[PDB]
Amino acid sequence: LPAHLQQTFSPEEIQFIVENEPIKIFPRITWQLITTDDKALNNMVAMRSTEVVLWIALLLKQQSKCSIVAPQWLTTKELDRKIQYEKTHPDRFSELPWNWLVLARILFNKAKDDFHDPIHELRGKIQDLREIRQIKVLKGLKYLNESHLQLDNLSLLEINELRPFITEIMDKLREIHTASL
Amino acid sequence: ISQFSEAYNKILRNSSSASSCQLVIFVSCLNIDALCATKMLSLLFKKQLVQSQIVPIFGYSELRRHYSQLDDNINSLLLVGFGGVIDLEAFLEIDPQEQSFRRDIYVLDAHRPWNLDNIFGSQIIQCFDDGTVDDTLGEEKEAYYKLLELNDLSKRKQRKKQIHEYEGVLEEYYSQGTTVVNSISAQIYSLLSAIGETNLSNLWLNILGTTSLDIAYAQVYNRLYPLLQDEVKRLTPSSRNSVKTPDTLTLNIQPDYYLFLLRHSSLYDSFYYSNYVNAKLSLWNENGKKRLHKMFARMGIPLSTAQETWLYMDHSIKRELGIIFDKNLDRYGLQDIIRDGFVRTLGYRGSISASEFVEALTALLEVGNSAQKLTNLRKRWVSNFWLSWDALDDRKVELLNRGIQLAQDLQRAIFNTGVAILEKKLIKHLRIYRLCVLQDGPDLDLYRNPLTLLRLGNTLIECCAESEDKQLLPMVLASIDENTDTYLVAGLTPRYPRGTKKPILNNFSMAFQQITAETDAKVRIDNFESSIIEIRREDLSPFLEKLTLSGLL
Amino acid sequence: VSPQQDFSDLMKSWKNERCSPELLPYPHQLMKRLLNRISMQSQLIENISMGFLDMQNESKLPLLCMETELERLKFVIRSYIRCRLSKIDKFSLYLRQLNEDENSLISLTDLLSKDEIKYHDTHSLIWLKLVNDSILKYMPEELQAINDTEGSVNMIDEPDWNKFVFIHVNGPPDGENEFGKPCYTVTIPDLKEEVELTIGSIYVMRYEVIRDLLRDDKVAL
Amino acid sequence: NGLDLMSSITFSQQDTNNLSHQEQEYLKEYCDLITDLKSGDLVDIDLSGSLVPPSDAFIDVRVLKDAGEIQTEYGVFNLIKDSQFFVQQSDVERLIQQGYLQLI
């Protein structure tokens, strides 16, 4: 009996999910281990980038034995083209990593000192792109009908927050209408 | 007696295992230095992710309950601030188990002199004596290699005469005052820099450690500023602000003041409760209280503006805060106020003076929280320890302020009652030394804690002597509420007015042990510190008479 | 057949499970090779952890890594089955009516786990036994049977195939079902005209219209 | 349930006798029912716990007036009021449900 939530995912569970996405790293180190699902790696070379899963990068970052790379889409100069492209298409939600909220929480807790110009900038940027996008969702949510919605490109977290609401009142709405014919 | 890095690699090799680990680091006890030390220690362990137990010990007698009860798999032990005085080899016993002994108890202490049985005869230590007193210290060196293992009648008489010859000079040693050489924290940082960690909050832990004790002397600390300031120079958040910026945003040098709570309290209340200024200006006196206002008349600072909280005072007064004091304070003899201090700014929250933070933690330790009652109380202090431990963390500031709203109140208590004493002139000059007892007072609940009486005792020994000719004489205090006449009595040390020639080596430690060894009348060394003991009102008076004579100083 | 793929399919199954209004087939072919695999590595790590102490008069990292990993994947399936058992708790009756009927596929050894089947029958049994000595004594003659009257109803519910589920469309293109303009799939709702479906965009609809896409794993949930 | 080493169903469910015995028979039969699921895996579970995913993976537990030491499994954590153990998520899951541990 899962109790909470249960129909929607838990906010934590979507991080539990996203940490399964691989991203590049800069190992300080120069057994085996096969583990199960990793496939990697031959002993990591210091000052050499390589591709590994996230939860291990985070794990090895707590010990500061590795320096995570910043994603090419996580930058303020990069985000600028994205909010510029977002203000100008009030309908569509543009192009999203789909994890961007949760990577934006996770990579800022520890890895923060690795980013170039992380301070007081990107958080200001993504807290914004997580603003106009949210209100655009609430103003795109007036057009609700059964059964269709284009939620286009939308974050996993954004999906998860509003899920019970939409997929509940769709189940009051479509419920009268299917049944009245 | 070892390299810090190498003692570290030892505590590494005996540590990590299946199951992990096991080590219990003992944080002890009520001294803020302990926190300062063991927090950067614990963070260092978390770095290599080495499992640990951490115990809040209060009583020295209490340690026996722990070490004798729960130990199973623990091959490497660590202890803090205990054992420098009384040896645990006899106290715990040990009983050697399995050379290359399985368990290594590290003992970190700032207290001197070390116990004789400790450093020589390696069993449980692995001593931390390094590097402060190395020394020699040839007096302890000849104490053993001679003693151990030690016509024929003249050679026997010669031998015995030599034995007593060493025993006399040896008796000079280990009978002596307990005085901290250097803050244990500093050394943990010396151990830490060899491993290569420069971490900022770590360094702040060092600053906290050093500034834990400036309330009481320095003594070497006056020369510790190089060893800190250089480190503050070994790093920097940004070459120039770049206001603020919201992150790093770190500690910096500012003209800080022994003045009390300048930043988190109203200015006037900040002079009026400050400890150094209580003294020179005679603030317990109504006639002297005015002299403060004359200070403000000299500064041109409104009385109404002095009453207002420091966050909100006008900007002009802030920019002139470092000048006006130079223009004026010099005239009142208050010229020693301005230190070069350390202040860490969290930015949009505020800033915090190195010292004031320590006032917050101390504040936390006593408040904001027949043997069953004392155990339960000491227990309440044990819980309260963690309430104080948490405030060190950066991520929770919300409770740190709960400390400060207390730190103010305590003074408002302490000062008040402190004045309640000087009105009755309760000081007994006696002959050999100064002595006092509080027979009655408001809210003795605050005075239960050793450290509360350390600070009241401190403002009082500071008040009585400016100096104030003549003869700085150590002070004695006593208080009672409940627990059936426990009458806690703490030893104290004299305060020189910033011109300090000698350490002076508190002698109450010895004078108390002489009485425990005489009639031992309800005398209890149960508190971890040699200066502070317990007594009963039945036996306190004969104890006071036996305290008066024979005077060891 | 690769470990990573079995895992991706495990995650896929887990999400598809917590999303959908109803129960899904029990995937034994995989879940059993993982239930063997973890029994292997959990023994292996304790063996290497115990052999490690022999070289001791180094680096705990691959052991810590490994162990954390095993905590994560031993969490995953435990969420899975702890969820399915709940949906069995809700659908016990429906499943019973699904079992008594011939068509189409009953519980068997497939639709439920060889472990789950026990949970089902025993729970069902002790439940009926509870309500039996509690409120049916005192037993209505028409209400002797737990099943449709009909109305209302009962249970029956809830094989609800119309409920909404967020769906994200993914799968290999041949360049099967792609009719343009962007891509697969149909759709053809009964009540409405096709949208139809675009692959780079998540589209919320009923579970019933998409159940076949779900079977093919051409759309994630 | 409750949880290590369950090891028996006791002191739980403050309703106790106030709740009907007819339900309690169902209940004891039900936890007896789940003991078999515990006995199939072999996973292992460890199922009753860890509804919330491990991170990462070591935590800090602050004692909450518990005695102690009752930590026999794996190792003798030697429970001691006013003592925090820098212990892995493993035994934390099991011991937090009882009421010993407090801050994760």
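For chain C, we keep the numbers from Swiss-Prot: what you see runs 54-110, 121-238, 248-293, in order.
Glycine is treated like the rest: Cβ placed from N, Cα and C.
Taking a C-beta cut-off of under 8 angstroms and a sequence separation of 6 or more, C:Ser66 (mutagenesis position) has the following same-chain neighbours: C:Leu77, C:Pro80, C:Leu83, C:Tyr143. Among the mutagenesis results in Swiss-Prot, C:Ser66 to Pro has the note: In sld5-8; temperature-sensitive mutant; in association with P-21. Defective in DNA replication. The residue drawn here is the original one.
While the structure shown retains the original residue, Swiss-Prot records the mutagenesis experiment C:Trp67 to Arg with this note: In sld5-12; temperature-sensitive mutant. Defective in DNA replication. Every protein chain considered, the tally of other Cβ atoms within 10 Å of the Cβ of C:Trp67 (mutagenesis position) stands at 17. Reduced to three states, the DSSP call for C:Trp67 (mutagenesis position) is helix.
Just so you know, the Cβ of C:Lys150 (mutagenesis position) picks up 20 other Cβ atoms within 10 Å once every protein chain is counted. DSSP gives C:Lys150 (mutagenesis position) a helix state. Here Swiss-Prot notes a mutagenesis experiment, C:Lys150 to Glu, with the remark: In sld5-2; temperature-sensitive mutant. Defective in DNA replication.
DSSP assigns C:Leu293 (mutagenesis position) to coil in the three-state reduction, outside any helix or strand. According to Swiss-Prot, the mutagenesis experiment C:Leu293 to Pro carries the following note: In sld5-13; temperature-sensitive mutant. Defective in DNA replication.
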Cβ packing number for C:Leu293 (mutagenesis position), 10 Å threshold: 17
Distance, C:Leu293 (mutagenesis position) to C:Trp67 (mutagenesis position) (CA atoms, angstrom): 10
Pairwise CA distance, C:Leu293 (mutagenesis position) versus C:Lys150 (mutagenesis position), rounded so that it is a whole Å: 18
